[PDB]
Amino acid sequence: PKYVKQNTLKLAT
Amino acid sequence: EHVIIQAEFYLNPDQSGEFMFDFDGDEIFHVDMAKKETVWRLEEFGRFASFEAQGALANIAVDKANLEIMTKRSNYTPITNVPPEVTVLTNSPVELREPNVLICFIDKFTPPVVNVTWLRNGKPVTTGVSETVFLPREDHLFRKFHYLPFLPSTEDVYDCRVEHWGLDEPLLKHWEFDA
Amino acid sequence: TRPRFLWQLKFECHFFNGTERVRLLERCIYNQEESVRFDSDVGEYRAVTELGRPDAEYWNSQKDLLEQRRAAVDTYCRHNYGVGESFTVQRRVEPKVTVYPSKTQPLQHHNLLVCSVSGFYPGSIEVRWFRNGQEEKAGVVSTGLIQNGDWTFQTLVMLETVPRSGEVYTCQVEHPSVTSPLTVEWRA
Amino acid sequence: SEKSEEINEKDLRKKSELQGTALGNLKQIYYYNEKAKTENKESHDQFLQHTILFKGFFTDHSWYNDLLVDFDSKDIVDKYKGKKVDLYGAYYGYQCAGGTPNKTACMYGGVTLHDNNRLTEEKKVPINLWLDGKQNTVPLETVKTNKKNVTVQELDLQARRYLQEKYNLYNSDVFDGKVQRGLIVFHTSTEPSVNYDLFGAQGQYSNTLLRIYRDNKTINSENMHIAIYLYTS
């Protein structure tokens, strides 16, 4: 059972 | 009923960051940024599940990136110091000549940078002392832990030394068996 | 020393009734102010303070990214939930109950009693007192749920009284780790 | 140096023991691959605290533009952060993160101090090799270095390029690579000697294949010499 992370996004430049 | 939290952070100028998972307030696991390996709270958790540490390392790269942005757009306004609350405690009702463990619960504090040191009769210690990464709270401050094992006595007096940037002077917390 | 700047990021999974109800709540916080967040119950990003503005309008633009952040309820929240179900949700350790007096005194000069449950998990716990089989909701001052961080709890429910000989006090504790409430009695 | 019937003893790993594309990556890292080497650089730029990033370090590269150096500790970073520095290591791409997204490469150590580190004259590092105890004559130009305190990495990346050119060290047994084992001692007089099993590399990718250089070891160049023992057994 693999834990899946949640990718962080880049803010508004 | 239950809540999992993928909480993480990056702090400047400390250039330090962290990534860990949380189940109802109890760290499930965190990534050791440096060793680039997932560290299960209770060794048990690992004989069951997993976590590609490599992933956290990358998320944080972005966080760093987002902080730079925000710090700029916020026009370099800095975090306001918030002094923690320490509360020395024990694992179970101390029994003379019966093992125990002194807990040092640092709480309600930010930014995530706090020094802790264990004093036995004034002196420092390394008797199986470990800690916990910065745990999250609903108000976004942090809650931390520090444990020190010890065989009770009357021949001893202990203390939790906690240094933070919201404090005007180190914070001492004494603990001693009462008879 | 120097100023500090911080960025906190939280991805929250509120599980109601096991898995029958889930709510993902992605939260962006700068220093200690949440600037932008996503909510499964709303489906898109939304600012919560002026600084959030750029962000919100942004992300919601990529209907492609949004579509993902909406399914994340099944690939992330739900998926993760059952990954650790066994050692977290199912996690169960029977408490250790003990009774003792605080400041040994000369009987009948009003005292205090402290039950010290210790060893816990889950937290949801109960501990009533019973002087001679009679429950008391009067004089049971409690410290509250104390979390130790090693996945174990320990509460201390105290009771103030006056030790009349013969009286038999008792601390009862129901826990989901035990089919029958545990007990411990103390002679006055 | 030492006896080749005694160094012949220590428990070196074998080429037998190499799982998957690993081997091809040692021949990748050491022979074909490119590597950093650029004097007088600076920075107090990082990713996490055990690292140092060289913002805009690569100029005219089709993918990267940043190289992030990985050290063992902040401690080690404080010796080199914001100071004049020289690099000389083997970098990489797969997995790496911290620099300009997707355009960043990682390294491990290979960093020396700049100020007062140049030698009066280029130092040719004397190498003693052994191909089954039978010493062989390996040219003086083989391992050069202008630094006084050279990093163990800078010397090795070189010798490891000779053993390929001369003995096909990392080529499979098929593509004729007789050597099944081999060691390498960096011989210094006034300090402890550095020992590196030639096939005791852990992992399959560069990310682990380069860890050996993470302590960023730096020895005194002069009076020194190299020693190599290879085994076909």
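By the numbers in Swiss-Prot, the shown part of chain B spans 29-207.
Going by what the header records, the deposited coordinates were determined by X-ray crystallography, 3.2 Å.
Cβ atoms here come from the backbone N, Cα and C positions, even for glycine.
Per Swiss-Prot, the features are:
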type	residues	note
DOMAIN	B:112-204	domain 'Ig-like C1-type'
MUTAGEN	B:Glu65 to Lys	Impairs the interaction with HLA-DM complex, CLIP dissociation and peptide exchange
MUTAGEN	B:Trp68 to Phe	Decreases the interaction with HLA-DM complex and peptide exchange
MUTAGEN	B:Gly74 to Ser	Increases the interaction with HLA-DM complex and peptide exchange
MUTAGEN	B:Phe76 to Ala, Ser, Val or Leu	Impairs the interaction with HLA-DM complex, CLIP dissociation and peptide exchange
MUTAGEN	B:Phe76 to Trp	Increases the interaction with HLA-DM complex and peptide exchange
MUTAGEN	B:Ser78 to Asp or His	Decreases the interaction with HLA-DM complex and peptide exchange
MUTAGEN	B:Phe79 to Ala or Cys	Increases the interaction with HLA-DM complex and peptide exchange
MUTAGEN	B:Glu80 to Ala	Increases the interaction with HLA-DM complex and peptide exchange. Decreases the affinity of the interaction with TCR by more than five-fold
MUTAGEN	B:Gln82 to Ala	Decreases the interaction with HLA-DM complex and peptide exchange
MUTAGEN	B:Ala93 to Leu	Decreases the affinity of the interaction with TCR by more than five-fold
MUTAGEN	B:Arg125 to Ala	Impairs the interaction with HLA-DM complex and peptide exchange
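One residue stands out among the mutagenesis positions B:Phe76, B:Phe79 for having the most other Cβ atoms within 10 Å of its Cβ: B:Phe79.
Look at B:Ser78 (mutagenesis position): DSSP puts it in a strand. Looking at B:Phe76 (mutagenesis position) and B:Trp68 (mutagenesis position), their Cα atoms lie 11 Å from each other. Under 8 angstroms separates the C-beta of B:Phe76 from a C-beta of chain C, among the mutagenesis positions B:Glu65, B:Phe76, B:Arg125.
According to DSSP, B:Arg125 (mutagenesis position) sits in a coil region rather than a helix or strand. Between the listed mutagenesis positions, namely B:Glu65, B:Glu80, the fewest other CB atoms within 10 angstroms of a CB are found at B:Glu65. If you measure from the Cα atom of B:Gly74 (mutagenesis position) to that of B:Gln82 (mutagenesis position), you get 16 Å.
With a cut-off of 8 Å between CB atoms and residues at least 6 apart in sequence, the same chain places B:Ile56, B:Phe57, B:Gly74 near B:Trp68 (mutagenesis position), listed in sequence order. Here the Cβ of B:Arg125 (mutagenesis position) has 7 other Cβ atoms within 10 Å, regardless of which shown protein chain they belong to.
Comparing CA positions across the mutagenesis positions B:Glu65, B:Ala93, B:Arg125, the one lying closest to B:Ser78 (mutagenesis position) turns out to be B:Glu65. Using CA atoms as reference points, the mutagenesis positions B:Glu65, B:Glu80, B:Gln82, B:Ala93 were checked against B:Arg125 (mutagenesis position), and the closest is B:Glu65. Its own atom aside, the Cβ of B:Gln82 (mutagenesis position) has 16 Cβ atoms within 10 angstroms in the protein chains shown. Cα of B:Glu80 (mutagenesis position) to Cα of B:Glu65 (mutagenesis position): a span of 8 Å. Cα to Cα, B:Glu65 (mutagenesis position) and B:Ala93 (mutagenesis position) are separated by 22 Å. In this structure the C-alpha atoms belonging to B:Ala93 (mutagenesis position) and B:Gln82 (mutagenesis position) are separated by 17 Å.
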